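Contents: one structure, followed by commentary.
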Amino acid sequence: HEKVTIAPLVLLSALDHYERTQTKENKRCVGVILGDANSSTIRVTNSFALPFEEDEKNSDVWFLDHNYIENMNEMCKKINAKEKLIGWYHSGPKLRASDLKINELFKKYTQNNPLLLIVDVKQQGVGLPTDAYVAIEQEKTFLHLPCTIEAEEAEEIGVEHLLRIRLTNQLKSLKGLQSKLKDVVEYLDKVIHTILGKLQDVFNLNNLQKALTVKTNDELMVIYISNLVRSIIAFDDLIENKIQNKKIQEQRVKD
Amino acid sequence: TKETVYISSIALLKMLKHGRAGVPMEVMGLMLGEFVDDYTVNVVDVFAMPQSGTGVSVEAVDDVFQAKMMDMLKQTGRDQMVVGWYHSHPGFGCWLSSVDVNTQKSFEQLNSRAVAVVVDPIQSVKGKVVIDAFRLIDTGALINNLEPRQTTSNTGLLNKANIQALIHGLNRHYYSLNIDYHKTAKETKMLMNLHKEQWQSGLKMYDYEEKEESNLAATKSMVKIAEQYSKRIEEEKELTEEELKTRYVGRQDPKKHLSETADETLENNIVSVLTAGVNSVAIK
Amino acid sequence: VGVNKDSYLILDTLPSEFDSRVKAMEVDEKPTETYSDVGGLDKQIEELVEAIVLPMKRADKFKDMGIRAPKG
């Protein structure tokens, strides 16, 4: 597969455009992503929202203006010549006939496969308000791609000025197990096999583990060896304070 | 009175990124927003401007390009009046813009609220994020509206103010630089979920699991040799002063290996206890 | 070659104006002189006619032989 890296400036500007248009739940926002799709890792260096109109009760009602795309693309040529249209994003959790038919409309102005993005304006659950999705046919099949957040050197530093371990990983790991428990329940009521085929494949991945019991105690053996070094850390503080105590007793004498 | 500029998280990152190409190269852009004088000032959205043969100048503003953008920026409702311009220059002690001098005088005639912003660092930011703006006072600061009633003004004490080359007059006519940043409700939750210190999320279950227990291929591998490293670090400095007096002329030598091997051991124990602590339920 | 003063980037070439032509170079089209003005050099003048003047007249006669005429 491929990879997708989205800068935080793209997602920050995409959410405010939803507020600038005063779009309610009955409508969704659609926009275009710009970047370099030639490499294996798709990166979005620019984005802009489009005045997308849609009816929620009718999946056959959508409005997409292609005239603003041609003008905006010519205006970006005088800004950055390395920026081209790699695809288009959209808002809302649902994928309906409005978003599927417009996927081929942006394909005319996009050389490579347009990158599909579901943007969550309410930021509901976990992380990643926007997921990376690629369009492929065997019916439209949208496969998920790894979405990483990476910015430039001054971009990551500039955001830190705006905002200026063990238990953390455990609490985040337990939430993933709870999401899997509801994953098999919600899928079971939908059928009454493709996903279960991949699940049952990775489940199997003490006959051979009889010798694998010792490796647990081998790491615990080093922990006590580390605690021996960890104890030395405070053994010097045990010596360090007596370095003062000898000078402390020489104070009252001088007074 | 003067104006206090309030750049949000959206405008600061966009105006900066446009001027991050090259140390010597200079670019320019346009700021838009809707506010009133008498303190308050906002910036909605910005976009870069094309560079002419003169680089950054007053003639570099294209009325044809600017008119086409305001029509394209109307679709999302971000189209507003022109609140000023922002430029890019390497920066100096005084007059950071090597070209623009009186160009603001032609800008003040079009809009009295227009300013000229110049980014000094150009990818030199150490985390301070210091940017410079400009406003033409012309004849003022004598028997008129009192600017320094707001924040951080009446500077110029001795020879040291800001960069310390400006002192009192700053760039021209004491424009009284005031800059502040703010974050809305949407900008607060978005940035903290994207970039706060370092973004490890989306791996959250494997965050410290994959970076450590699954990275054991070569990370801490040969912990018996890793413990040997802590031995040589301690034995080196502990050998210095065993008499608790002045011999090798040192002070923090016993504390040098103390803090270094403490964080390493703390990481060695947490990763090791969480190897079987994840409880993948292997059974048989 | 036109380049930037700041970024030192090649933009467009320029026509030839100042080439550092090394002036005071004598350029004379078909001067007026005869070998009879300076005598006694007929021994060397003959060597100048054989190795220079005569092969300079017609190069097709020496080309049919396959050899190369001396250029100096």
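Using Swiss-Prot numbers, chain B covers 23-306, in order.
Just so it is clear, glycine is given a Cβ too, placed from its N, Cα and C backbone atoms.
As written in Swiss-Prot, here are the features:
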BINDING   B:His109, B:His111, B:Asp122  Zn(2+) binding site
DOMAIN    B:27-162  domain 'MPN'
MUTAGEN   B:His109 to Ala  Stabilizes ubiquitin pathway substrates; when associated wirh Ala-111
MUTAGEN   B:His111 to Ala  Stabilizes ubiquitin pathway substrates; when associated wirh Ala-109
VARIANT   B:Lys208 to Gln  In strain: NRRL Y-53
VARIANT   B:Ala239 to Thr  In strain: NRRL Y-53
VARIANT   B:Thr262 to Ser  In strain: NRRL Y-53
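Among the recorded positions listed here, namely B:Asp122, B:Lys208, B:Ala239, B:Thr262, B:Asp122 has its C-alpha nearest to that of B:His109 (mutagenesis position).
The Cβ neighbour count for B:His109 (mutagenesis position), using a 10 Å radius over every protein chain in view, is 27.
According to its DSSP assignment, B:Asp122 (Zn(2+) binding site) is coil. Residues within less than 8 Å, Cβ to Cβ, of B:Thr262 (variant position) and separated from it by at least 6 positions along the same chain comprise B:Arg269, B:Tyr270, B:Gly272, B:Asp275, B:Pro276. On a Cα basis, B:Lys208 (variant position) lies 37 Å away from B:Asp122 (Zn(2+) binding site).
Checking the recorded positions B:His109, B:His111, B:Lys208, B:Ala239 against chain A with a Cβ-Cβ cut-off of under 8 Å leaves B:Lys208. Separating the Cα atoms of B:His111 (mutagenesis position) and B:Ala239 (variant position) is a whole-number distance of 47 Å. Sitting within 8 Å of the Cβ centre of B:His109, B:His111, B:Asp122, and not among those site residues for Zn(2+), are the Cβ atoms of B:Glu48, B:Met50, B:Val78, B:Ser110, B:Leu118, B:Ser119, B:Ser120, B:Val121, B:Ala138, B:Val140. The local packing around B:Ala239 (variant position), expressed as other Cβ atoms within 10 Å of its Cβ over all shown chains, amounts to 6. Least packed by the Cβ count within 10 Å, out of the recorded positions B:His111, B:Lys208, is B:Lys208.
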